[PDB]
There are 6 protein chains.
Amino acid sequence: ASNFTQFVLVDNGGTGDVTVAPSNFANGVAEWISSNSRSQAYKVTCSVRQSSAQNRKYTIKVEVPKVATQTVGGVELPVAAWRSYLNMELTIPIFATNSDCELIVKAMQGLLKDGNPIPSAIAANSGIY
Amino acid sequence: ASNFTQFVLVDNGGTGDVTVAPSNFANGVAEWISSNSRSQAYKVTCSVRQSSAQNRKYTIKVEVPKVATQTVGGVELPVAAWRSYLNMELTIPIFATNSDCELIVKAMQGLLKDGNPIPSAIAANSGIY
Amino acid sequence: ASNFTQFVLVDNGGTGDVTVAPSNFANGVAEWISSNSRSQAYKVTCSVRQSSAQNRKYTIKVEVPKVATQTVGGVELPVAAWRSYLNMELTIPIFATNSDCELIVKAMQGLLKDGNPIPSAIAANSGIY
Amino acid sequence: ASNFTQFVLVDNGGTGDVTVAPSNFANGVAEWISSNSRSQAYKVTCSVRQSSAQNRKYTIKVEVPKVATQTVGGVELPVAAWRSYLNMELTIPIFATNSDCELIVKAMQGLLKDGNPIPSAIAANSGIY
Amino acid sequence: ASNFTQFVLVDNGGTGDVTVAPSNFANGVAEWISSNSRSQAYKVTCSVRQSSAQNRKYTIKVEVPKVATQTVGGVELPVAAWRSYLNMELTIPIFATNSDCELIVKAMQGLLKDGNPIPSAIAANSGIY
Amino acid sequence: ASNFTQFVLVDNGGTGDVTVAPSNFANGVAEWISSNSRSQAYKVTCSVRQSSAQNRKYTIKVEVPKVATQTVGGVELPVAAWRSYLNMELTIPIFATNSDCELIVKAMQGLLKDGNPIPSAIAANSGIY
RNA sequence: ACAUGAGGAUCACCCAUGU
RNA sequence: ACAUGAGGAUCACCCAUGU
RNA sequence: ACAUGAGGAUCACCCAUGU
RNA sequence: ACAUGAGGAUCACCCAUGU
């Protein structure tokens, strides 16, 4: 068994779907990268650690690129015009049973579901109002 | 119009669903809290700001409580035995059109969808393997 | 294949069996824990390192908790009254054939077979005499 | 009781089984060895002592010879190329009843049971994957 | 995908082919070995990492045993007289698309193709003349 | 004989094949480059040195360019946008027979055969997983 | 860093010693 | 190194303060 | 000079370490 | 205050370093 597998980061139906695959697991940091030029690839990293006697802390990171071609002196290169950086840290007391962890996961999924306040503000370059 | 409304943080079908409602919007930080004792409530905060000339930064936070009764000297109080803290920061260059922001949102939803590596490791008190 | 699968650590004859599942492979240390709060889980860890130019050393560690519910600060938390620690290191020469290895495995199995000296002494809180 | 008796270490289903028999008790340290020279013998030693005020600790040591291409009764050097060493340290808190100790013995038998990850890795000259 | 599977390393046209199979993944470093003792095994290991900000680097290592006059399962010393070591470091600029990478793989297959200078020199215990 | 001949480094099936021809043997380093300006050529170098009293070490180096036309100082020059570098060192004991060597060659060929793990990971800008 | 310890642990940590 | 910060990044880096 | 490094490179060059 | 950190929290606080 492994959970260090490729998965769909961006679901665009079934065509235009962004798939991120395992690339490296050095020093406890799992990394996934989408295919083609590393310069225009999506990247996900995830590590977990005992942050204190009572807590374990997950550090999850995602990079969404703005794909573009850079032309400098007639030599063009595939680059990312720019990138968005999602950095998230989740702390969980060592007392959490498996049911507690699941509730935590639902809370995370709910916060981001379509229609809810946060994903709507972001999807529209807005804030709360 | 407003997006500062109540929403379902934890969907448990249609009964056992955790709903978080607007509570305060002081100094640009939107807060939502579930009902009943504030001591055992769920909390979501979200603020957005121009972090640099090119970027706007969202700071989203969620608190999932472990509901318990504390008894001290015969006087019981509704408390949270402990809490999980989700802290996330999302940076977006000011060049992102609305389509870019949407792609960013899908990437966030995809990372957490059921079955994918990250929500599975968390839901099971595990790491990547 | 992939030998990183789950298994029953304590076989209580199909009912009350303690099964341990894969949970982390960060740093080359394969970990397996049981479904519990991490404060009350059985943990099994395994790592192999080429300890010398001509040896390989496996380091296997097992933790068996005595579960309990403790009232700290007036609140109840799932905890482990105590833990028993098994620590084994096995050093095998690089010259050992697959069958040479199969012999080490049978030797460890026989050593702990019910009814033999060592497991009898242990289960009876006794020494060998 | 009297548990310091002869036992089958490597069970080959009757034909070519390896029986190890009492050979030394200097210092309360029970030793068992097979019918061979000591350079080519299967050896097992076991002792218990109270490690700390809260723990008792069993120290079990097993030596297994590299058998493929072995010359019985011969002088094989370096010793290190022809022998595998197993070292087990079992720590049991003074509170552990006999029943607690029996469960621990099961946890050890389960870890080494045929078909489980750990024994299958050792036997195949592998690690966890 | 899932490319960490068993493959034929030395193709002898069916009879006496050498198949190498997954044996370790500690640290994201995939390892494959043949069915032998580790002193006489065929071994392959591979890892990728981002070497500099502009490059990614694959490190592939192969170990091949001296087979002429070999005693299977035997202890053959010095180790250095009985083993050949191959070390490959492939540096690929982050701009390289998948198609660029395919061409590179061809450049490697061509270099080692039968009848070409490099493989013919190695195989004849020679240099270039 | 003379193994210092030309060969097709990138076989694009008879049309668009990159052949590399012998170009220098100064300093015991056999060099081969493709027909191009030296700024845009594929280069292959090979040297063998008796690295130890009992070893011989082959050092093979391959360079695959990403060709481009760059406008420097208002003028157009044939250039290489970037280069991918392969670096391999093979160490063989002086005790290796011609057939022992032929085995190392087949092992390197199998390693890179289309469809096997390593060349699949590389061509897909991926890691082994 | 190794190495060995019927050295310790709250257990992927600490000790002491021979290199 | 710990910890926190609606501190910053080019994103497993960097900055400030309370152990 | 060797030696080893899932050390780096602009790649027949540089690094660090055990001799 | 900016910035970063698989730095910490009791979580819009606190810590370190590069402006």
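Numbering, chain D: per Swiss-Prot, residues 2-130 in sequence.
Looking at the header, which is where the method is noted, we find X-ray crystallography, 2.9 Å.
Backbone N, Cα and C atoms are what each Cβ position is placed from, and that goes for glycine too.
Some features that Swiss-Prot has for this protein:
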MUTAGEN   D:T46 to A  Loss of repression of replicase translation. 80% loss of binding to the operator RNA in vivo
MUTAGEN   D:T60 to S  Loss of repression of replicase. 20% loss of binding to the operator RNA in vivo
MUTAGEN   D:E77 to A  No effect on the organization of the T=3 capsid, but with a loss of thermal stability. No effect on infectivity
MUTAGEN   D:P79 to A  No effect on the organization of the T=3 capsid, but with a loss of thermal stability. Complete loss of infectivity
MUTAGEN   D:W83 to R  Complete loss of viral assembly
Euclidean distance between Cα atoms of D:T60 (mutagenesis position) and D:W83 (mutagenesis position), Å:
23
Any same-chain residues 6+ apart from D:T60 (mutagenesis position) with CB under 8 Å of its CB? Would you list them in sequence order, or say none?
D:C47, D:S48, D:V49, D:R50, D:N88, D:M89, D:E90
Count the other Cβ atoms sitting within 10 Å of the Cβ of D:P79 (mutagenesis position), across every protein chain shown.
11
Would you mind reading off the Cα separation of D:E77 (mutagenesis position) from D:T46 (mutagenesis position), to the nearest angstrom?
23
Give me the long-range Cβ neighbours of D:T46 (mutagenesis position): same chain, 6+ apart, Cβ under 8 Å, in sequence order.
D:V30, D:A31, D:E32, D:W33, D:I61, D:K62
Tell me the Cβ neighbour count for D:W83 (mutagenesis position), meaning other Cβ atoms within 10 Å of its Cβ, over all protein chains shown.
20
So which of these mutagenesis positions, D:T46, D:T60, D:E77, D:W83, get their C-beta under 8 angstroms from chain C?
D:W83
D:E77 (mutagenesis position) has how many other Cβ neighbours within 10 Å of its own Cβ?
17
